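Heads up, the thing below is written out as C-alpha cells.
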Amino acid sequence: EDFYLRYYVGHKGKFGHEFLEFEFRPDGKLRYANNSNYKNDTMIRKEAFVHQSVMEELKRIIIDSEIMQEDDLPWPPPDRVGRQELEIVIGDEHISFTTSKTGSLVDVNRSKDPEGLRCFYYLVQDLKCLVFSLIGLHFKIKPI
Amino acid sequence: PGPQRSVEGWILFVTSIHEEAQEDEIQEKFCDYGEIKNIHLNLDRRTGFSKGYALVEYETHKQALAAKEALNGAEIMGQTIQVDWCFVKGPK
Ligand SMILES: [Sr+2]
C-alpha cells in the first residue's frame, strides 16, 4: 500500500528564520531537518530507515486522527510570517494542506473550521513527538 | 532489512500498548532482559494517555533480541503488544 508523509513548518520570528521538516518515504526512509535554534549557526540534518512497525504506527496515528477527511480550503492561508505544510499519501487517499503557523485556542476557536484546525494541531504534535523520539534516541542528539 | 544499532545502543519499537499503561508497566516487563538505557512512552498530545507505542533502548544487541523474542506477543493489561526493531539497515 502506497505511503508518504512530509511536514514542514517555517517562520520568520523576531529573532530570525526557523524551519523544521521531516519526511517518511514508502521504503521506510525517515529524513529530518531542523533549524529551529537561531542561537547557533548549525542545523540538524539526519536520515535513517525505520522498521515497518514504525511506518504502521504512523499510518495508525494518521488514520485515527481522521485528518485524511479534512480540507484546508477554509483554513487560514500561509502568510509572510509562518507556514505549515502537511502532505500524506495512504493507499488511494492523498491530502496536501498548507496553512499559517497555528495560533491560539482563541484563534482556532474563531476560525472557519475549529474542529479541523484542532485535528491538524494535535496530529502534527503527535507526529513531532514520534519524530523527535526517533531522531533523538537513535542519534543521541537533542532534536530541537 | 536487518537491525540497525543506534549511536550507543539498540532500540526496539513497541506497539499496541494499552492506553492506560505507564512507564511502570514497560519497566516491569522489559527490565528482566537487560539494563534499559531509555524508555520513551509518549503521551497522546490531546488526551494525556499513552499514545500506544514506545521506544525501549538496551545497551547490547543480545539484550534487545532477548526482550524481542520474549515480549513480542505478550500482554500488558490484557492487550497484546508487538515488539520489533526500531531501525533497519536498508530500504524497502
Ligand atoms: Sr541554527
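Residues 4-147, in that order, are what chain A shows, numbered as in Swiss-Prot.
Structure method, as recorded: X-ray crystallography, 1.9 Å.
Here the Cβ of each residue, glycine as well, is placed from N, Cα and C on the backbone.
Lifted from Swiss-Prot, the feature list:
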type	residues	note
MUTAGEN	A:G19 to R	In allele mago-1; zygotic lethal
MUTAGEN	A:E21 to K	In allele mago-93D; expression of rolled/MAPK in developing eye and wing tissue is severely reduced, and photoreceptor differentiation is impaired
MUTAGEN	A:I91 to T	In allele mago-WE7; zygotic lethal
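Rounded to a whole number, the distance between the Cα atoms of A:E21 (mutagenesis position) and A:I91 (mutagenesis position) is 23 Å. There are 9 other CB atoms within 10 A of the CB of A:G19 (mutagenesis position), with all protein chains counted.
Counting Cβ atoms from all protein chains shown, A:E21 (mutagenesis position) has 17 others lying within 10 Å of its own Cβ. Its Cβ taken as reference, A:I91 (mutagenesis position) is surrounded by 22 other Cβ atoms within 10 Å in the chains shown.
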